[PDB]
Every structure is written in structure tokens, then in C-alpha cells.
There are 2 protein chains.
Amino acid sequence: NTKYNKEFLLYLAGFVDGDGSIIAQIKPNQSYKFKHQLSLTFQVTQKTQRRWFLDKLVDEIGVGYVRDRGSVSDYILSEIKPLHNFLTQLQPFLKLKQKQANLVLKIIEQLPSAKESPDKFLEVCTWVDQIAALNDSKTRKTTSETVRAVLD
Amino acid sequence: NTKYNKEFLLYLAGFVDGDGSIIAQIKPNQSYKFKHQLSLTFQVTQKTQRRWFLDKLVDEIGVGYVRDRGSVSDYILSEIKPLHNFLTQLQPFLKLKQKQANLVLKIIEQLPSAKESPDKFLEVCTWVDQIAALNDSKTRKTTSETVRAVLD
DNA sequence: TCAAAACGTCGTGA
DNA sequence: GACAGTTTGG
DNA sequence: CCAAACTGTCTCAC
DNA sequence: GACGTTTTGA
Ligand SMILES: [Mg+2]
Ligand SMILES: [Mg+2]
Ligand SMILES: [Mg+2]
């Protein structure tokens, strides 16, 4: 469980607040018990000409990867354990996205317990609803209310 | 002549690298001896719903102001003396915009010299060219060579 | 004749 | 920036 | 059944 | 984000 230097986190927290995104998602998939996946992503987006900055991030955070879409790239961190360790440390330095971050940690910690009850799975889906409410979200489709219907 | 806190600077450098802009412009203006003004701007842009963040910048930096344009607002610092002092302290923490910041610092120092000599004035204009070359620049119009013409 | 503020908008890079 | 829909392989 | 990866795009907020 | 044009005020 990696310790990150505070100088790294202060800078990163400011950059993340600007160009980064903290994302909670409910993805319909029929292979899943509740017929949806809970997905959690930390990402930093940057123009591909600046990709080196994202590649350095991978080296610094020590986990995650960069993905290319044309003129733009993203650092992506998905795996739950590293994500928790990293967001825990970054959270206190965030200003704009700090609420989002603390909710993700909550969703993560409750994730096992949410695969039992349709009820707890919903309670956690409303937290997703919350993170989306904080983000500037124009494109969203699947919500805790989507899940609600399906479960009935 | 304010000394800024290092934690404040580290975070802000990150944010600036993400959402900020270090801008140099040659503004054609007929009231000027060389028929152009040399203009420097440090800005941070954010959605107006987040304007509180920008307001806190004014308080923290101690100088500058917030402007509104539609759905979006900007922290603006154009005052050359405060600007020099601020950027001098921010620059070593900048990863993406550090060269721009240094060019600005160099322009500000050389500005009195620029106002005497058309040759020196043109020289400083080439430094602003180099800032635009570093920024993701699209709508740029007036350049050092545009100035050179008018001078002849 | 200047420094700074005020106002306005393209082309993305988030 | 913040999603979407789809595939993979234990 | 699941975590995680892979792949694509809409509407801005820079 | 990164420019543009125009006006203000010593
Ligand atoms: Mg931003
Ligand atoms: Mg941005
Ligand atoms: Mg950026």
C-alpha cells in the first residue's frame, strides 16, 4: 500500500480539480446478479501531445494506465484497492472534487455488503446518483431509479 | 510585497496547469508610440457556479479580480508588479506552463527597455510569439511580424 | 501615451 | 470531463 | 457472476 | 483556454 509524497498530492489534487474526473457508474449487464455493474473510475484527461505527463502519472502512482482516443488521452485508475489507497491520500487536498472522492471511498467500503441485498445495492446506487450530481453531468442514462425498476 | 505559502502554491500550480492560462498579447492600439500595447494576463477559468473558488483566489493572492462571461467566470491578474511577484513564486511548481511563466517574467522585466527601442520592442514581441507557441493557440492574430510591418 | 479594465468569442481539450 | 456500451477471463 | 479492461462519444467548460 | 477589440483613467 504505497505512501505518496505530500508535494506530489498537493499538485495532483489541484490538477485533478481542474482536468480530472471522479466517476461512479451503474452499467447494465445481464451477466450480473442485479443485472448492473457498479463501476468506479479515477481519470485525468490531457491532450495527446502532452501524453508524457499522463505516462509520468502511471510511474508516480505506480498503478493504472493511459488510454488513447485520438487527439486526447486519459490516465485511468480503476482497480478498487489501489483506487482506495490513492483517493484516501488525495482526498484531503481536493477542493472542487473532494465530495466526489469521499463518496467513492464510501461506495468502495460498502461494495461487498451491497452484493447481498437488492436494498443495499440500491442504497449504494443512490450514492452514485450523488457523485453524478456533483460532477458536471450532461450525458447520464443509468441511475439508481433505473436499477429500482429493474429490481421489481 | 507578499510571500505566498508553499502549500497554496503547489496546489495552485496544479490547478493552473489544468484550467489556468498564462497569456501574452500584442494589442494593436493607435494611441501607443509603437501602435501596439504589450499585455500580460494570468487567468484561471471556472464555471460560474464554482465562482466561490475564484473569489477565494482574489483573497489569497491579494490582488486581481473575477470577471463573468455567460455561464463561465475568470480570475484575472494583469497588474504587472503583483503579476511578477506571483509568477516568480508559482513558476518553479508549474509542470506544463513553467516556460510560459518565465517568458512573461522576462517580458515584464524588459518592458521599460521595450518602450524605448523599436528593435527591442520587436524583440520582446518575439517572446510573446513564443508564449503563444507553447499555449494551445488557435485564434491568434497579431504577432511580432505583424508589428514589424506597421513599423515600416 | 501609457497600464489596466472592460467586453467579446473561436476551436477545442477536456 | 463524464459518461456510454461491450468484451474478457477466472 | 464478477473486476477490470476495452472502446466510443456528447456537450460543453475551459 | 486563449485569444480578439475597445474603453477608461492618471
Ligand atoms: Mg476544469
Ligand atoms: Mg480543463
Ligand atoms: Mg487543461
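Residues 2-153, in that order, are what chain A shows, numbered as in Swiss-Prot.
Header entry for method reads X-ray crystallography, 2.2 Å.
Every residue, even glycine, has its Cβ placed from backbone N, Cα and C.
Sequence annotations record features per position, and here Swiss-Prot assigns Mg(2+) 1 binding site to A:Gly19, A:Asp20. The Mg(2+) 2 binding site annotation in Swiss-Prot covers A:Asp20. In Swiss-Prot, a mutagenesis experiment is listed as A:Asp20 to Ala, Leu or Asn, annotated with the note Loss of catalytic activity. Reduced affinity for DNA. A:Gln26 to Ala or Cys appears in Swiss-Prot as a published mutagenesis result, with the remark: Alters the specificity of the endonuclease. Swiss-Prot documents A:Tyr33 to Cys, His or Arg as a published mutagenesis change and attaches the note Alters the specificity of the endonuclease. Under the heading of mutagenesis, Swiss-Prot lists A:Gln44 to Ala, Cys, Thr, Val or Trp and annotates it as follows: Alters the specificity of the endonuclease. The note that Swiss-Prot attaches to the published mutagenesis A:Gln47 to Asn is: Strongly reduced affinity for DNA. No effect on catalytic activity. Where Swiss-Prot documents A:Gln47 to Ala, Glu or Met as a mutagenesis experiment, the accompanying text is: Loss of catalytic activity. Looking at Swiss-Prot, the entry for mutagenesis of A:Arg68 to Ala says: Loss of activity. One mutagenesis experiment named in Swiss-Prot is A:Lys98 to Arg, and its note says Strongly reduced affinity for DNA. No effect on catalytic activity. Mutagenesis annotation in Swiss-Prot: A:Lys98 to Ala, described as Strongly reduced affinity for DNA. Increased catalytic activity; the structure shown retains the original residue.
Features as recorded by Swiss-Prot, highlighted on the structure.
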{"residue": "A:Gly19", "record": "Mg(2+) 1 binding site", "Cβ within 10 Å": "21"}
{"residue": "A:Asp20", "record": "mutagenesis position", "Cβ within 10 Å": "17"}
{"residue": "A:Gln26", "record": "mutagenesis position", "Cβ within 10 Å": "16"}
{"residue": "A:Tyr33", "record": "mutagenesis position", "Cβ within 10 Å": "12"}
{"residue": "A:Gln44", "record": "mutagenesis position", "Cβ within 10 Å": "19"}
{"residue": "A:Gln47", "record": "mutagenesis position", "Cβ within 10 Å": "22"}
{"residue": "A:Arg68", "record": "mutagenesis position", "Cβ within 10 Å": "11"}
{"residue": "A:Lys98", "record": "mutagenesis position", "Cβ within 10 Å": "23"}
- Task: Have a look at the mutagenesis positions A:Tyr33, A:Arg68, A:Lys98 and say which one has the shortest Cα distance to A:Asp20 (mutagenesis position).
- Result: A:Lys98
- Message: By the criterion CB under 8 A from chain B, which of the recorded positions A:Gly19, A:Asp20, A:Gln26, A:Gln44, A:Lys98 would you report?
- Response: A:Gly19, A:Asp20
- Listed in sequence order, the mutagenesis positions from A:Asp20, A:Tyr33, A:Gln44, A:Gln47, A:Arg68, A:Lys98 whose CB sits under 6 Å from ligand 2 are A:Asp20
- Work out how many Å separate A:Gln44 (mutagenesis position) and A:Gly19 (Mg(2+) 1 binding site) at their Cα atoms, rounded off. 12
- Task: Would you identify the secondary structure of A:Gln44 (mutagenesis position) according to DSSP, in three states?
- Result: strand
- Message: Out of the mutagenesis positions I have (A:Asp20, A:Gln26, A:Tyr33, A:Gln44, A:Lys98), which ones have their Cβ sitting under 6 Å from ligand 3?
- Response: A:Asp20
- Sorting the recorded positions A:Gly19, A:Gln26, A:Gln44 by sequence and keeping only those with a Cβ under 6 Å from ligand 1 gives A:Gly19
- Item | A:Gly19 (Mg(2+) 1 binding site) versus A:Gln26 (mutagenesis position) - Cα distance in angstrom | 21
- State the Cα to Cα distance, in Å, between A:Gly19 (Mg(2+) 1 binding site) and A:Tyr33 (mutagenesis position), rounded to an integer. 34
- Query: Could you state the CA-to-CA distance between A:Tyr33 (mutagenesis position) and A:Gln47 (mutagenesis position) to the nearest Å?
  - Reply: 33
- Tell me whether A:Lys98 (mutagenesis position) sits in a helix, a strand or coil according to DSSP. coil
- A:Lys98 (mutagenesis position) and A:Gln47 (mutagenesis position), distance between Cα atoms, whole Å: 17
